[PDB]
Number of protein chains: 4
Amino acid sequence: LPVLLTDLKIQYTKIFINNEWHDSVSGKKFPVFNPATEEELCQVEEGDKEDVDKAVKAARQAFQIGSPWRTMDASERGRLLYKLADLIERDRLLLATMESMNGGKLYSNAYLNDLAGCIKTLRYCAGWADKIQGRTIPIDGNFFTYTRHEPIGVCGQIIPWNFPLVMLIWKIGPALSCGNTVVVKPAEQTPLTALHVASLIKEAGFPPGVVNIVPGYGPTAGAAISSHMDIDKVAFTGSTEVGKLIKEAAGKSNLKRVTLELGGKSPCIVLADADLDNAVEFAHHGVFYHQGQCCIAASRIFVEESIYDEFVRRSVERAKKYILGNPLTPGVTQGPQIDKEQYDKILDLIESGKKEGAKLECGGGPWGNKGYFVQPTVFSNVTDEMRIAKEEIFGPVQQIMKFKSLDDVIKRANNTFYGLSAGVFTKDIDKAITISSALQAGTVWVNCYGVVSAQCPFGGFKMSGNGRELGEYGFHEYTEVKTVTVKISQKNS
Amino acid sequence: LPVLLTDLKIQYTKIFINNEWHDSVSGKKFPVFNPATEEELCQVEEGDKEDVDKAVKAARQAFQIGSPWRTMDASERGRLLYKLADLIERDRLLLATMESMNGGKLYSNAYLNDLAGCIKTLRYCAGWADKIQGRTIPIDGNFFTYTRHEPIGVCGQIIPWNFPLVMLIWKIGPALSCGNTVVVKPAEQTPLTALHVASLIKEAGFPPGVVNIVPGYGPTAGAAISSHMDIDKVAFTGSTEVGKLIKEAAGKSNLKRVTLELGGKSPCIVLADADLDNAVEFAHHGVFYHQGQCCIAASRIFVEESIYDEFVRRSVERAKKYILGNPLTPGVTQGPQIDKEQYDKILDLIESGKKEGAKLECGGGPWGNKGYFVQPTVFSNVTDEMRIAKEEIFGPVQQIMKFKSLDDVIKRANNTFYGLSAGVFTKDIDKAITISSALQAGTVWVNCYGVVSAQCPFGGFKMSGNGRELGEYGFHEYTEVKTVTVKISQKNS
Amino acid sequence: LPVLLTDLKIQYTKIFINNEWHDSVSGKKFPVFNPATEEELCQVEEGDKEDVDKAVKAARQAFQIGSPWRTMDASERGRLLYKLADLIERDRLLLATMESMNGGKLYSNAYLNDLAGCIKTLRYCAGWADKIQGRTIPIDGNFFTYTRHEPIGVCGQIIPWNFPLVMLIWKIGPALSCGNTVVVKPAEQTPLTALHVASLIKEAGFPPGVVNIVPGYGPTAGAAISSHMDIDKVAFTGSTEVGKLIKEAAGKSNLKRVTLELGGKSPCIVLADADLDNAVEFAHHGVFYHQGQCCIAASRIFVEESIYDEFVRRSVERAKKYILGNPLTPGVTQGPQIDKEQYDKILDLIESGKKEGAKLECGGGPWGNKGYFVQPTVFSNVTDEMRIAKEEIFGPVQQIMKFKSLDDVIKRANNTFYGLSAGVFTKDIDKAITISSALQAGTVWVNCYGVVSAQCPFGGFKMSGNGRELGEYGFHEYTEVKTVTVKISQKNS
Amino acid sequence: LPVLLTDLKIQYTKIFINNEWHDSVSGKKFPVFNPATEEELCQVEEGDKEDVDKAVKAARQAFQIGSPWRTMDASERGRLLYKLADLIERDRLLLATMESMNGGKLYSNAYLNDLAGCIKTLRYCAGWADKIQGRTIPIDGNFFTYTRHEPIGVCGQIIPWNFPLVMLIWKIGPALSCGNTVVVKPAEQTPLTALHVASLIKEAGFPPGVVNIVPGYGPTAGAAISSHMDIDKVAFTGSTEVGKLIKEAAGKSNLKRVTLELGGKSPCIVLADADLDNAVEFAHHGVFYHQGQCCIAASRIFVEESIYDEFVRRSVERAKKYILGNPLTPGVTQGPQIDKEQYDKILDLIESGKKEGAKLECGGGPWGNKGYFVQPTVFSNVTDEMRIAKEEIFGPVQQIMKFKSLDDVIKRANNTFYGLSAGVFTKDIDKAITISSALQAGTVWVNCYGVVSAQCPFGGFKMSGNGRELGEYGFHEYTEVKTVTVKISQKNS
Ligand SMILES: [Cl-]
Ligand SMILES: [Cl-]
Ligand SMILES: [Cl-]
Ligand SMILES: [Cl-]
């Protein structure tokens, strides 16, 4: 684990349109903070409806038939993505520092697990550019029919604060591989890594207006993207609550395509026959990764009666080993929550857990005089009606529940409006396949948890989302299928 | 062309739930009319929110893990669809009579071209059932990853009045092939063919609750489907206006998946070098098919200056050969419009054409003392700002425009919020491929028009729709992709 | 299980070319026998090089550009295959009687498991006809590129005697779905079911010369097919020995495509943790199905030391329950071997087992005064150097071996030139995936054996074959991929 | 076009096994010559059966389950191929010099068109590594079925002399992307570029024994590869004559998989309506590229009567503009033939052309006192029975034929045992699609010729080959499809 040997100087703070840096139309700026110390890092230009309109006009111009981006070979789009990957790899130390410092993310994890996922996912997306293929079709009658997988057009992409750099590349990588142009709105909490990457898109040599990055607030710049009459598709990751507003505003405007990656209340099911140490470690890392600020957090762990007491005991032993502090300091194993709103929501939900009669095993309160830190918390004897079993906490809070009947636990696991992910722990082949078939969740891990890679599609059932990201399947939602049917004199097979 | 040798008796008039016939919860009924004579055909049970709730509970029960529909082999779902196709083939005379009598559709076309498309599309969909495959994925790390293409769940399907039986099978065929259960709402104008087909689903031997058909009105039963908290996906075909309300209500409720097939203002481009008789006949059949009540109607025909006068002349000759009357009577070549609302809208738009200074060449008025008949109408010298060049008419009204520059005409062809289809007429290979690449339309025909078959995907760009129906690609929107990742000791390639 | 209420009269005995019945050019005939009674059933026309030349000329004429078979829609090829399936279903009683009577196959199995597999596989193949698609390709430069999946041409298909009707449909079903024409050579032992099916191809209404069936001997008619200068592809199932001669003669003639499905020496591996009764029953049915005359026969069963004695004991109990006799008689549970050559080879190998020091547990000799019956035989304490552990027996002879180390048993399982199939019996998820990855075999069953269905590809590694039959993947070997690259003025993505 | 500013020193001359340099077992060496000057360049180690056996043992060891090559992630195989591409890009000057100097290839073309194709194809193949996917299958019964696309094993690859570096990467790129190990035998005329690339495979960091390169002669080392009992697949490009021996020896040994890319006698068809200057230039470059030493050489150009005389005239004008000499010297536009055997064969065929009564238009003889140079030659009034219209010349010799009827010319175009490629020149959409459908050729160019790119499959019909290289489709022949079927308690859709 190497480290940045100079204190970080932030450089890129402006709106990025046509490969140039712009002040806001209003002239307004907004502050960005470090959540470990609550002190200002810099001022960033505040985009609004007028700035989004300028970015969309630039993206539409770069998408015109006969433009550089539309005329270059599919393989050359790939080359630009692979070139950008090499530049992200070059700037890995300073991007991981900026991610840790701005996002409150453990530095070790930002360097070894977020930036490695950024580089790997970009390289994977580069590889698809010239392998996106349509079909030739043996239609009835004297016709020759084929499909083009065309790009859709201008794609509006709203990035969340929990994985700012990883989620930026999960959106722009497929969008640009398929040949779209993008208007990106990074989260108000975390604009800084997206603007550094804009500087690298210019350096990699993308044509101007292919990538535009407009920082700003959700109700202003985000609503402007969702309601715009010339954006063809909107991708949003964030709260289920705002997801509903994005899909509403797409209907009311121009029936733009909507993909959503939203909250979860993801179950683990640990059967009597499971390797108990393997299940304790994966369900633990499942919930406590990045201070529980993961959509896939393993927030409901159901354990069979016979091993329940031993599971809880070993879970609590593991949760009492954390060292809280600034996530840039060596030895620190848990950083802060992102902001006051999230911190308040987490402590409010912990208080309902205690009050509604869950057993607090450890933690259960704040830590420190500055920074938004929550002690890692474990609740046992949780029941399905409690707020901590129904609502996404998005904090370091583990819920452990008891079951006896496998039919019953799958009913309880599925009794939610969420459906992003699930974990099943068993030694048995039949149980692995039948429980993974029965759970209404987009990702099932068996005997592991939180294993996410570029080659696999990822996304929610039910109110956890619409559509899928990455893998073969994820590139479908950034193309538009065009059928071409040509009359010919006589068809021959 | 055989004919039904007995006058039609209508039998199935009720709500279809769990393979049984139900009265409405309210007790209410609504009338169904013949649009050629304006006389009542029968009374049909009026479904509302209470009837949709009962149908969705039946569909959810039939979709439960361990149910008959979920446990039967993929090949057996196929067998039931192929069996249903054979029963539709058996009842082809009485279904085509009912389609003609209720929908105002020429009998020849209902028998030879709608019922043949119904049978062919069902047989095609049957064939996909056991060939829908997921992926095994070479993920990084010591894991085995695969995808299931699972069914989504309960699918709400709202059928339009223009192609009642064809659009019913385009929706239920893919939905049932992929293993979903369905709640169908046929159009208030045209419920009768959908309820006959419900009787054949029961006879084919589908498990109860797999198909439920709730007739009723759009603002009541249709809004109940779009806003329901336990419908997983809604498919709608109809006006762009109602499409916007369906996608809005999906956002506000449960982020259900939304596919839309909406209006068009579809261009033909006829170049100087085109086979002129071939282009006149296809652009003519393109606009006048089923009294212009096609989403793909060729409602803007752009013709190069040098051949423009000859095109208009030959077009008008062709349009003056029609014989209006009851669409069941032999020799009749144009039937009525569906209802008074549509008839009024068409005559109102024809009046704007005359007033705004388009040249009326023929027709331009109503016909007859009963039935909603419009004379087939041709306008020449149409300009892009006129109401008849901007708004979907959905009537027998042809617009013919002039151009000189190919760059310019593609700009004008693309200057619309619609984008369902386009036709290009040329002898030149370069022009066929480059114009089909440049037009922002989901289907391009070259040297033909209106050629639609089960093997090809069909759907809109822009406000003409979201997603695609039929072909390989159309089945993607009735599956939910589930990733399963299993930890293993050591991976080997 | 219904039965044919009349004694069978054989009708179709001639060469089938251009939908007409031909005598042999030589005038020669050959006898066909019942292997349960060794008495002649009928005389069949003996095809040779002159008869194959006539069939190939008819198949080439039916494959010409502009012919009925080449001009009909892909969906219509499908319709003819689905129509043929319905006629096979109609003649199921008499085809299963003919299969049992001529092939020595248990009637129950011929009716309930071979004819059901014939009908199911044909219906599956029908479904692919209009879904075989090529690609549109985003090639570098100003070009439009696509692929056609064309048919290859005239396909020579040599059918074995062990599954005469099932293997006929596994060959003609994919070949005709992809639009090829066929020259079929059924096995000299078993021509009768193939000629009945020829009568049904004529009745279904295939164009003449699309299917031609030339009965005869392997060294004459079979060698004529493999060496012919105008056959584009040869498919052969049979002995590894003749497989080598077919692929040699394809090289020496016209580099025709060769697919081979050949012998096996297929292992089961039964781990200590396996459900022992489930493993005994599946490994038993695995080896004794159709008197061991299966390429996939489970002819080497490796059992972990700790459960070995109990496995052998329960295996021998199961093998002593068989009732030998005519396979048409109710209650009979084992029929005869096909002919004297096979019968002699089986008894010769049983004698090596005894002599080389394997422990005979039961059987080990002939049965009866007529018919080619072998007692069901079990050998325990078999070692890897014995002839019965190295050579394909193709008779009712089970070998049971001991192991202690899992690393070691997979080495021993893979130490063969064969590689058609394998079975793994375990409760453990890790062991199922890692052992299936490590075994060099085309089909792995886990916790079952001999489960073969139309939706899955099937075929050998190593000397058990080249290429694959059925599933998506199997249709690749009956198409020829044609790339078409067209110059265009400017490409746009 | 940069140039190498130092005279080339050759370094790598030995057999490459396990990432180390070996002398031949025999101790024997063979000379390598420059064909422009006929002088020796160096001595290279002569591999035989003993050296191939050592390489295959190393390749089998590197392919063992649990080895570094088998355990590394699919994405890491990709990374090694992309790393190798960057090292080939670094050594582009010295590889293009070595290609020109050893192969007799124009330096401009070796640098700008062969090394660019090498780099582009490797980068494309890298991109497939982690996107090669099998299937999950909805099989009948209570089973879970999937496929692995496994690597086949040890792949023997015989490279021709005409495109030594390009054809090396077309073979090793797909083979290594799919995870196979390789034993390469470069052509005896041209070993030097393959051994330089071996040095770069070691440097890129491939595990030892994954790539082994054994230079030597065709009858010794090539026959050893084709007959070896532990090579799983053999790929050969070269003469149709040797192709037949390779496929024969695969049958007689171990039924190893055989892919062949062989000769052609490729037609162009130029219709009356074609852009004549575009057709003259592409048919010219089609035949004269790399001194006609292309399998796809446009060796039969059929021109419609009305434009025939003008075509021949403009063709001869173009062919008289060449400047012969050493292919490293600036300004030179045609290099030598490869060796004396090829040179003699070309002059012998030119003499038959004159004698059998073709009209010699230009050239028709040797040039120079050293080097194997042939004057660029044009024949008009060629008929289908002449040796120059039937036999592959593999020299700079253009044949131009007359036709009147389009039905007739396609018959004549198809009347050959060859079928690698074809060119069609027309302005008409119908003619482009119908003539490309009718020609029995693996690649059809329309209005261009010789356009070959990594994204497209390439390969022959008939005796021009078995199987396909590059594109999606080409990777199928370097995987082995393994079906895995697992018994489960109850299946749910
Ligand atoms: Cl998928
Ligand atoms: Cl598609
Ligand atoms: Cl497969
Ligand atoms: Cl392909």
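All residue numbers given for chain C refer to Swiss-Prot; the residues shown span 9-501 in order.
If you check the header, you will see the structure was determined by electron microscopy, 2.9 Å.
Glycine residues also receive a Cβ, built from the backbone N, Cα and C atoms like all the rest.
Feature annotation from Swiss-Prot assigns active site, proton acceptor to C:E269; the stated evidence is experimental evidence. Annotation source Swiss-Prot lists active site, nucleophile at C:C303. The NAD(+) binding site annotation in Swiss-Prot covers C:167-170, C:193-196, C:226-227, C:246-247, C:269-271, C:349-353, C:400-402. Among the mutagenesis results in Swiss-Prot, C:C302 to A or S has the note: Does not prevent inhibition by duocarmycin analogs. The residue drawn here is the original one. One entry in Swiss-Prot concerns the mutagenesis experiment C:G458 to N. Its note says: No significant effect on aldehyde dehydrogenase activity. Prevents the inhibition by ALDH1A1-specific inhibitors.
The two recorded residues, C:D352 (NAD(+) binding site) and C:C302 (mutagenesis position), show a Cα separation of 17 Å. Each residue contributes its Cα atom, and for C:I401 (NAD(+) binding site) and C:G458 (mutagenesis position) these two points are 17 Å apart. DSSP classifies C:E269 (active site, proton acceptor) as strand under the three-state reduction. Around the Cβ of C:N170 (NAD(+) binding site), a 10 Å sphere holds 24 further Cβ atoms from the protein chains shown. A gap of 9 Å separates the Cα atoms of C:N170 (NAD(+) binding site) and C:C303 (active site, nucleophile). With every protein chain in view, the residue among the recorded positions C:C302, C:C303 whose Cβ has the most Cβ partners within 10 Å turns out to be C:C303. DSSP assigns C:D352 (NAD(+) binding site) to a helical segment in the three-state reduction. Considering only the recorded positions C:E269, C:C302, C:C303, C:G458, the residue whose Cα is spatially closest to the Cα of C:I167 (NAD(+) binding site) is C:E269. DSSP assigns C:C302 (mutagenesis position) to coil, not to a helix or a strand. In the three-state DSSP classification, C:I167 (NAD(+) binding site) falls within coil. In sequence order, the recorded positions from C:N170, C:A195, C:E269, C:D352 that place a Cβ under 8 angstroms from a chain A Cβ amount to none.
When the recorded positions C:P227, C:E269, C:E349 are compared by Cα distance to C:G458 (mutagenesis position), the shortest distance belongs to C:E269. Reduced to three states, the DSSP call for C:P227 (NAD(+) binding site) is helix. Between the C-alpha atoms of C:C303 (active site, nucleophile) and C:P227 (NAD(+) binding site), the distance comes to 21 Å. C:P227 (NAD(+) binding site) sits 23 Å from C:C302 (mutagenesis position), taking the C-alpha atoms as the reference points. Around C:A195 (NAD(+) binding site), the C-beta neighbours below 8 angstroms that are at least 6 residues distant in the chain are C:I167, C:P168, C:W169, C:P172.
For the binding-site residues C:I167, C:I401, the largest tally of other C-beta atoms within 10 A is found at C:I167. Listed recorded positions: C:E269, C:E349, C:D352; maximum Cβ neighbour count within 10 Å falls on C:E269. A distance of 16 Å separates the Cα atom of C:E349 (NAD(+) binding site) from that of C:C302 (mutagenesis position).
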